[PDB]
Amino acid sequence: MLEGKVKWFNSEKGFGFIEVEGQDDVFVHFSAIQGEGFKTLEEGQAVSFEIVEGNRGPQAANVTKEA
């Protein structure tokens, strides 16, 4: 369990990327980092997730907005 910080989001284009110190840019989509009700985000949004290792490299999967 760690925290990530948006590098930039492209929710409209169907995806957004997070960037975290000690790791690379976590791939993000408004479906995993989402939550109760349809949400959206701006730059500077810090989220919490668990990066794993898959074919395209390390990536978050069940991320969530940091409260």
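Numbers run from 1 along the shown chain.
Recorded method is solution NMR.
For all residues, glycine too, the Cβ spot is worked out from N, Cα and C.
Marked as domain 'CSD' by Swiss-Prot: 4-63. According to Swiss-Prot, the natural variant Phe17 to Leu carries this note: In strain: Globigii. Here Swiss-Prot describes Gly44 to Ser as a natural variant; the accompanying note says: In strain: Globigii.
Sequence-distant neighbours of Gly44 (variant position) (same chain, 6+ residues apart, CB-CB distance under 8 A): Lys5, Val6. Within the same chain, the residues at least 6 positions away from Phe17 (variant position) whose Cβ sits under 8 Å from its Cβ are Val6, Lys7, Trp8, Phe9, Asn10, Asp25, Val26, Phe27, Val28, listed in sequence order.
In three-state terms derived from DSSP, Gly44 (variant position) belongs to neither a helical nor a strand segment and is classed as coil.
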